[PDB]
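Step one of this worksheet: look at the structure below.
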Amino acid sequence: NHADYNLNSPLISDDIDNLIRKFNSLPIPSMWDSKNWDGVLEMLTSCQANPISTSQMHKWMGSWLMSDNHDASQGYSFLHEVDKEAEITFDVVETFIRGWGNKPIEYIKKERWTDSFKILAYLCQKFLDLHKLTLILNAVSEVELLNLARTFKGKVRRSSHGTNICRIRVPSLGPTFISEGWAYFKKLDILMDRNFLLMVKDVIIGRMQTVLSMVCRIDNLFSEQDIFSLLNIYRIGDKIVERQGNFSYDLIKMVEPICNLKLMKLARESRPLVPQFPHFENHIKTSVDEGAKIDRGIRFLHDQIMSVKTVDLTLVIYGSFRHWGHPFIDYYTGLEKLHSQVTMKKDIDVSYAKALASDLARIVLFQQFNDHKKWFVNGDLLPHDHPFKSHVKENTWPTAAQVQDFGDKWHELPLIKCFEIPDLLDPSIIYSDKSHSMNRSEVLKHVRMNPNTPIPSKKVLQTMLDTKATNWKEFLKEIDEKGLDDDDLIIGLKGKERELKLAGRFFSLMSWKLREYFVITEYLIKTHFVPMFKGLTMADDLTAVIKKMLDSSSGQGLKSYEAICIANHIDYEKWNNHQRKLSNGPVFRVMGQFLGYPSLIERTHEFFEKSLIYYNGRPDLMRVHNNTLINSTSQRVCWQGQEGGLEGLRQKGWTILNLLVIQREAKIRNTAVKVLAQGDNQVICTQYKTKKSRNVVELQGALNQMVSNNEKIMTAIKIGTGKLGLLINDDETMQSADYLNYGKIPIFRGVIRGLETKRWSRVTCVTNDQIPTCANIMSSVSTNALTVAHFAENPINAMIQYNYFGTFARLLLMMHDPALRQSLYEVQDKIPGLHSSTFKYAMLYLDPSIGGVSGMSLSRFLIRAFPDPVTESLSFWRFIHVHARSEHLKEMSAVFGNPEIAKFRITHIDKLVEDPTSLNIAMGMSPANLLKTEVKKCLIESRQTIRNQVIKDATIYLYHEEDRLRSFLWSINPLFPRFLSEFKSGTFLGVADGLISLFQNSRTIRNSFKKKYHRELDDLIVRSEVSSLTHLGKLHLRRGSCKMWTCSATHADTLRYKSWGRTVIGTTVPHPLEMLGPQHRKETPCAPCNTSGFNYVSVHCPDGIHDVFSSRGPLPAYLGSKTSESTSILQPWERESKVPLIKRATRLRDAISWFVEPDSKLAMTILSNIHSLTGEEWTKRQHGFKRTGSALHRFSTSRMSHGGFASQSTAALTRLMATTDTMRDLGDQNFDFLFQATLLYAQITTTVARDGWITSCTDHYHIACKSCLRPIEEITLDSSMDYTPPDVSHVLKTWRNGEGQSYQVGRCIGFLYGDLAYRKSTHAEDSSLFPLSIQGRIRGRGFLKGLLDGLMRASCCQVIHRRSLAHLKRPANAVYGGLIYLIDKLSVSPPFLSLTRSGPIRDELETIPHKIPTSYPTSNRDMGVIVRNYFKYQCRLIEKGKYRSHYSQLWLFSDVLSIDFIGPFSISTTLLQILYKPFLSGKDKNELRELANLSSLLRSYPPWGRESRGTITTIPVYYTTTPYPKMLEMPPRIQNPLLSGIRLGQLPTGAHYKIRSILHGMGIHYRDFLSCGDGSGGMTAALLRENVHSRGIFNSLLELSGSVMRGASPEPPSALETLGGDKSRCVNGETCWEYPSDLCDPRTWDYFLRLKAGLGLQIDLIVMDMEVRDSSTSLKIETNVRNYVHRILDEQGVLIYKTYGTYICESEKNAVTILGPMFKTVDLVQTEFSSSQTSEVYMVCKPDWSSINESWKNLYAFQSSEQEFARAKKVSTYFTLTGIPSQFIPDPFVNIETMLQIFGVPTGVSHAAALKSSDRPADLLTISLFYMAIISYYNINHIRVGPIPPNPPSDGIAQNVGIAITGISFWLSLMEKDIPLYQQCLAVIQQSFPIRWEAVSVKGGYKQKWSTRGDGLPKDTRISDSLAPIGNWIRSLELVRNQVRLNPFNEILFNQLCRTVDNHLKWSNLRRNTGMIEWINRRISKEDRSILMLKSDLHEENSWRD
Ligand SMILES: [Zn+2]
Ligand SMILES: [Zn+2]
């Protein structure tokens, strides 16, 4: 009403002190005798006591906290009350949770832990009586005083000057005396003001709410001992601030980093082997040493903290740190420190900064030129370098060559406009209520004139109204050219309040021109340049940020060191001080060049250097001369000149400078540098990843190498940043792959965590001046609770705490509510019954949208946003009713969700047009809208006062034509409030709206003093509150209203209908709760839950949600909807920043046809006319724009159109998989429900209702409400009142701006993706899933051929730009090349890739022969393969002949807006016909030049057979009673890619043949089987095809993490493509994943036996290929079979168990474990890989050990390379391919072409090769060696000349050339018969394929050399994971050999091939110079493991939307 509860402004004890002065003897204050203090002096004399003053204040403060000698009572009673109320309200939540997540809860009291409750009772005693003192000393009215006096037992005492001294007795401190703003005295003899008292209230209530929040949770994360430990921490903290006064906060400023350091230490304990970084801990230790040199016990503090054993408790402490906090600021020392840190003279390297500036210019030139493909430089330049050629051509845009050539002069050019200055109309985009200083003459005159009084800050809005507006154009123009005038350069300082630094570090406020300057330039920055930089999270809302928080790939103790992201975070000193001109100048010069006005934005440090600085808190001390303030008294309280700094100015700008330094110094090592820059404070994620560590000392060394690399980066950054004059510290920190800290938000391991302590330590705090009301405190507990919910895991602790802190608050306001000025117990007579179940529930539970007060629904913890408050809560209430196990809850459901509707008025519709979705209620008069009404009213009733023409004309327009718009809008019968609102905003009235709204509540009541309105607003507040509470008392009608709806969405509609006159467009969305209802658990039957059909969402949690925050989690994510919102993470101004007016009008014209059509012409001529009033009439009309889209969620103006966001931790959402693709069957009309919200809801509800489960799980959601599932329509409104936009605003427009068949789908999305992929921005869902709102049916080869078309065109266009015109050689190669690049880029790109996983497109990709995948769900890898493969097939057909586009009717679609497609598409048909046609040159060059200029100016059962059947090496075995145990040779292990390669016709794997060999020789007849442990279903497919009449049970460990399923189910096992798409014979096909697919445990067996008794299978056969990695898991599964076997397996039945030789000789024989009637084991070659211990155990079910030993000697691992090799020859002799149909095999060239293309060569070469392979089957060897050559020369270049070719072994290229050499030389050795190749091969694959590196100088720069037999630099390559591609090699070349013979290696031919395909290089250059001839018989012994010296790239961490 007047002043503030909780804390606003800093401490500054000087006030108190000088009052002690004036009081005491008159030691004299300074100048403040002016003050009215004599009231307090009358208190001081009338009650004589004596103060203590400051340091002592903080002493007794420390003492007084946590004290026992005290009273208690009110504490006990209060808390018990809270307890009771909360029990009731928890009745409500009880039924909610329990009906929602099936888990029931009991209300745990807070009395349970005893001592905790005692502690908390003392704190409550203290807080509650501090709440009283708060209340009293902040009240103006004698009435409030008398009511509080009667309520709180105190009394009024009038003092002689007419000053009321209240006297109060309170149980903590005993007696107290209180007067205007001043307090206390006797008992503890102390004086205090509002500021000090309140910060103490903040303290105690912090401790209170934190202890409260933790003490009893549902999860027990705490015990009274832990709490005892935190309490101890408070005790210690106290003891510090006890021992001395304010100085302790040094040591506290130490507390929060000590906390940081314990955190780091834990998250380091995570993956133990990493070196710690001594830096930070050491620094800390030193700070504790010095701290303990002053005062110890900080020692004990630090110690006990780091003694804390938990994550949580630590995080709490770090969550507090501010407790026992907030010391007095000394602004003197503050200003000294500041001014010095400014004055500091900095060494600056200039040309360094200039090089940065250049780097930037390069950046945005690239971006712009990759956007509009129009170089933005002038053609005025020197006819040289790149530029002339460049801009003239419209692309020279150069290469590495011309970039190296070009110095970094990018900052020197003639740079043009580029970014256009957005129109700022309405204040929203500029102004907030922050203040600013008055001009120079005036401040100076307010120092000369009344001195003693601090000079005020002129509120931005008050000056916005009273001063003539800004001409943005002339402003910037004149600032640019001549700069600002002296009288506008002034900066005021205010000590910001919370800092905890004894320094105080003053926040700044400018003068009006400086204000506007910094704002508009800041806004140009953020709008244009901010986005050109990754990292720098400013514009980011939340979801985006969290994505940027998952730009830390941290965590993973699971995978351990196989990938790591180190994390640096840096703080500087004063970033916002040490900023300097001579550094910042060039870059901001560049930025200036860019935004229209050169040398504009560079004037920052100039305006600082010229300006005045002063601290408006002490004007007395400043003296006036020469338009200068001088310090006089020598405190440095003001000064002239500055070298820059002061906080929030060019935050973004200086941050872009730094971030550029980083991106420049990132280049040094190519290390992966990810960055997050929040203003000052920044973090650098440094990514590395490892290749499969072996000896564990490698981890030590390698990780220490990651550290070394890291420290190098940091050092380069230190020096670099240092050159600019920014001091970086060696005490500023970093952590390992774990932790990270960003803007005080912790990420721990791989996961975000909030400070529940902090949010709950806020609670009852009310924001500035707002004061607590029924609405406000509830609003606070609410928002903070939803925050907690949002950051934590399953949002429950937030719900129960909500209930608690809510009813805590409610009892506080029941005690007294400052709004009603008296207690609410006392008020019963006035207003209806406040004390009821009704009122309680209402106050804390019904939403405002149903029309009651406030406090959520408990439905909002679910979807973070969602656009239907009404439906949401009404749905909630129906739901709590239906699951209510009581009566009065039902009573409350009817009561609540039948809101009494007030009778319609055009007034109300004005309100609920201004905001949509809501309803007309018998209350709802908010202080908000009432104050909006009042400020509208006042602002309107003075339109003649306003000195601003923008605002004047806006107010006029309002006062005149608002009615016209009102009625005109209101007459549209299909009532479309979204459109009425967007139009309403988009009309020139958007100004009126912006400003009227712009005033924030408290700031408004502060700014409403502008006029006669003083009392009205206060009694209006009283009006609103009495009415509110009156509405609840009224809401005790119980049961009086109607009943339980049916599916409240339809009823929310009907209620909206009854609310208004008519029905509404249907903008209401049934929300997930009522429609999807509780979850069906598929682990249970769910069979009645089956609707058949797909009315079914599902979610998977493999491994389950059990323990989270403890690891990152495997699965990718799901964040939410796409479009952003208002940022709630910070508080600068930013809410309405989005979407100015011209853009609005433009966009609702970009609506038109959608829901209106031009045919309507009325609303339309109107729309265009709005666009004509804002602008002029630029309308060309529009036609053919028909849009079929949904009208509820989607329609908006560029703003949030969204469906919702996840309110949940990333944690569970990382352990889950949401699946959508199951629902394709609701395609229907493409109607209401939000897939976004639904998916989100499934996620949360799943997490909540699982809450921990380790057995994994699968969950079903089937639509319960088919009725309010609600099919849509498309209504196109028109109506009319015959309205026209009046009052032409072109005056304003002057002053405002500164002049700102499916082949068709294929071509559309494919060209769109080509072009967009070249622009490099948004890949999101524009490649969508299956028939869209664009409709369709067939999506075939039609879709794909078209895709190739549109895409090819897109590459046509990008290739006219991409290349120099005057070089035309073979344009075919140009365009072909571009499209190749695109295709690869697309096969990597995921959304399209899942799109091709699922659906009928798979077919068109399964028609072409490829190869089967292996990965069960088929990873992005195998998908990329298949996609590429098919495309190389079709594109091959292109590279040969001509490309026809068929069709040629360009069907543009509704999903393509404007010309981003149109122009280039037309131009691309012509351009394909021009460019791909000739294979030549002509006049076309002219045409290219022309058209490219126009573009840049335009943007102004399958057949089958027999198969390989092998030999069985048999081991019969018996077990008779007694053992003869253990004596056995344990085999060796060779990995021998050999035979794994010789298997030729392999489907996903040749285990296929193995099983054939079993069921061949071992003689099984199985009618039906169970195949478990198949990856893609290989052995399944095998069995199933082999015995055609068999049925089978498929089981696969579901390998998820390696693939991103974007809204899709993992799909069938790929292998079952084998059966020709008819999998019907495999019963478990297509459903496989949704059961317990885990074989490690039981329940899977219960499920199989289910499937046995279910389909009557009888399961003759069991087969398990485990591929066992764990003895544990093995013994586990052994026990499983041991249990379930002979109750599942049949009576003649069979069990095959694949076993490992080492593992069976190892310890616990599974052979022993399982012994049935006939028992054996076998080895089967003519299948099995060479030198292999692996063997198939066997049981037919229904001495010996020495024979076992014998057989083990007859086993393969034992046997040697002659057995190995000769056996593989035998296999070579077998026809391994045979009955395989061609669909399955690769094309026995295309695999070669693509492989050589996998190994880095050009496709042309690949193809010439593959041809030569085709042509020369006879002489193969020559061609093979030629592959060796070609891969070698294109990888490592044994020949060429160049200037400095550094280390091009560089890991990978060397890797793939090594493996190439291996596979090749393998099958070569097998052909050419040479053993020592083979021996070598084995020893190599085992260890270290040599690559010995050199660079020799023959001049011309220098040549490069690689070898083996020599020793250079050894990049020697390990191969472990590499058998697979070796296999590919052997397979391919065995596959092209086609059983055909071979002929001698023909050296002549080799030469032919070599010089043909390559430079002229020869067998010679290969022979000696550098090469692989070593692979004749020659090599060297092992040297390096150093590919295990790892590398760096970037990390792939996927979430969906932003
Ligand atoms: Zn429903
Ligand atoms: Zn189901």
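In chain A, numbers come from Swiss-Prot; the residues present are 35-1334, 1358-1557, 1598-1839, 1850-2109, in order.
Quick check of the header: electron microscopy, 3.8 Å.
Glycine residues also receive a Cβ, built from the backbone N, Cα and C atoms like all the rest.
Its Cβ taken as reference, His1227 (active site, nucleophile) is surrounded by 23 other Cβ atoms within 10 Å in the chains shown. Annotation comment: Swiss-Prot describes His1227 as active site, nucleophile.
Its Cβ placed at the centre, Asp1762 (mutagenesis position) has 21 other Cβ atoms within 10 Å. Marked as active site, for mRNA (nucleoside-2'-O-)-methyltransferase 2 by Swiss-Prot on the basis of a curator's inference: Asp1762 (among others).
Reduced to three states, the DSSP call for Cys1120 (Zn(2+) 2 binding site) is coil. The Zn(2+) 2 binding site annotation in Swiss-Prot covers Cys1120, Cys1123, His1294, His1296.
Under DSSP, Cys1669 (ATP binding site) is assigned to a strand (E or B) in the three-state scheme. The local packing around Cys1669 (ATP binding site), expressed as other Cβ atoms within 10 Å of its Cβ over all shown chains, amounts to 24. Residues annotated as ATP binding site in Swiss-Prot: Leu1667, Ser1668, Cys1669, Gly1670, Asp1671, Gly1672, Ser1673, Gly1674, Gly1675, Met1676.
Mutagenesis annotation in Swiss-Prot: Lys1177 to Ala, described as Reduces the capping activity; the structure shown retains the original residue. The Cβ of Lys1177 (mutagenesis position) has 17 other Cβ atoms within 10 Å, all protein chains considered.
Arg1178 to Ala or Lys appears in Swiss-Prot as a published mutagenesis result, with the remark: Decreases the efficiency of polyA-coupled termination of mRNA synthesis. Diminution of de novo initiation of leader RNA. No effect on P-L interaction. In the shown protein chains, 25 other C-beta atoms lie within 10 A of the C-beta of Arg1178 (mutagenesis position).
According to Swiss-Prot, the mutagenesis experiment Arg1181 to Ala carries the following note: Reduces the capping activity. No effect on P-L interaction. In the three-state DSSP assignment, the secondary structure recorded for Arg1181 (mutagenesis position) is helix.
Quoted from Swiss-Prot, the note attached to the mutagenesis of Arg1183 to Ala or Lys states: Drastic reduction of leader RNA synthesis. No effect on capping activity. No effect on P-L interaction. A sphere of 10 angstroms centred on the C-beta of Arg1183 (mutagenesis position) encloses 18 other C-beta atoms.
Under its mutagenesis entries, Swiss-Prot includes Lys1651 to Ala with the note: Complete loss of G-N-7 and 2'-O methylation activity. Under the DSSP three-state reduction, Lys1651 (mutagenesis position) is assigned to helix. Cβ neighbours within 10 Å of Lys1651 (mutagenesis position), excluding its own Cβ and spanning all shown chains: 29.
Residues near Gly1670 (mutagenesis position) in space but far in sequence (CB under 8 A, at least 6 apart, same chain), listed by position: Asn1692, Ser1693, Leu1694, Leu1736, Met1761, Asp1762, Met1763, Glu1764, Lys1795. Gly1670 to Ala appears in Swiss-Prot as a published mutagenesis result, with the remark: Complete loss of G-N-7 methylation activity but not 2'-O methylation activity.
Quoted from Swiss-Prot for the published mutagenesis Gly1674 to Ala: No effect on G-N-7 and 2'-O methylation activity, but sensitive to the substrate concentration. The number of other CB atoms found within 10 A of the CB of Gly1674 (mutagenesis position), across every protein chain shown, is 31.
All protein chains considered, the CB of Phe1691 (mutagenesis position) has 27 other CB atoms within 10 Å. Under its mutagenesis annotations, Swiss-Prot gives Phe1691 to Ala the following note: About 95% loss of G-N-7 and 2'-O methylation activity.
Looking at Swiss-Prot, the entry for mutagenesis of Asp1735 to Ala says: 70%loss of G-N-7 and methylation activity and 2'-O methylation activity. A C-beta separation below 8 Å, combined with a sequence spacing of at least six in one chain, links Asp1735 (mutagenesis position) to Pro1136, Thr1289, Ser1290, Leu1694, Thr1741. In the three-state DSSP assignment, the secondary structure recorded for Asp1735 (mutagenesis position) is coil.
For the mutagenesis experiment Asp1762 to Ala, the note given by Swiss-Prot reads: Almost complete loss of G-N-7 and 2'-O methylation activity. Under DSSP, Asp1762 (mutagenesis position) is assigned to coil, being neither helix nor strand in the three-state scheme.
The annotation that Swiss-Prot gives for the mutagenesis experiment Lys1795 to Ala reads: Almost complete loss of G-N-7 and 2'-O methylation activity.
Record note (Swiss-Prot) on the mutagenesis of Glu1833 to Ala or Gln: Almost complete loss of G-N-7 and 2'-O methylation activity. All chains included, 26 other C-beta atoms sit within 10 angstroms of the C-beta of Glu1833 (mutagenesis position).
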- Query: When the Cα of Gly1675 (ATP binding site) is compared with the Cα of each of the recorded positions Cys1120, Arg1178, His1296, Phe1691, which one is closest?
  - Reply: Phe1691
- Three-state secondary structure, which DSSP defines for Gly1675 (ATP binding site): helix
- Query: Checking the recorded positions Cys1120, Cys1123, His1294, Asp1671, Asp1762, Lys1795: which ones have Cβ within under 6 Å of ligand 2?
  - Reply: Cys1120, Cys1123, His1294
- Task: Count, for each of the binding-site residues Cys1123, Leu1667, the other C-beta atoms lying within 10 angstroms of its own C-beta, and report the residue with the smallest count.
- Result: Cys1123
- Query: Cα-Cα distance in Å from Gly1334 to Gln1358, with 23 residues unmodelled between them?
  - Reply: 41
- Message: Taking 8 Å from the centroid of the Cβ atoms of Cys1120, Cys1123, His1294, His1296 as the cut-off, which other residues in that chain fall inside it around the Zn(2+) 2 site?
- Response: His1114, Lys1116, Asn1124, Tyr1130, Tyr1295
- Between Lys1839 and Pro1850 there are 10 residues with no coordinates; how far apart are their CA atoms in Å? 26
- Task: Go through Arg1181, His1294, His1296, our recorded positions, and report the one whose Cβ sees the most other Cβ atoms within 10 Å.
- Result: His1294
- Item | Collapsed DSSP category at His1227 (active site, nucleophile) | coil
- Query: To the nearest whole angstrom, what is the C-alpha distance linking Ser1673 (ATP binding site) and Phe1691 (mutagenesis position)?
  - Reply: 10
- Here 40 residues go unmodelled from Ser1557 to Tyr1598, and the two Cα atoms are separated by a whole-number distance in Å of 56
- Query: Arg1181 (mutagenesis position) to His1227 (active site, nucleophile): how many Å between their Cα atoms?
  - Reply: 16
- Inter-residue Cα distance where the pair is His1227 (active site, nucleophile) and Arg1183 (mutagenesis position), in Å: 18
- Task: Determine, using Cα-Cα distances only, which of these recorded positions is closest to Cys1120 (Zn(2+) 2 binding site): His1227, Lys1651, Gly1674, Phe1691, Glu1833.
- Result: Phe1691
- Between the Cα atoms of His1296 (Zn(2+) 2 binding site) and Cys1669 (ATP binding site), find the distance and write it as a whole number of Å. 30
- Query: Taking Cα-Cα distance, which of the recorded positions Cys1123, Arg1178, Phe1691, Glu1833 are within 10 Å of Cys1669 (ATP binding site)?
  - Reply: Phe1691
- Message: By a 10 A CB contact count over all chains shown, which of the binding-site residues listed here is most packed: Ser1673, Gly1675?
- Response: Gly1675
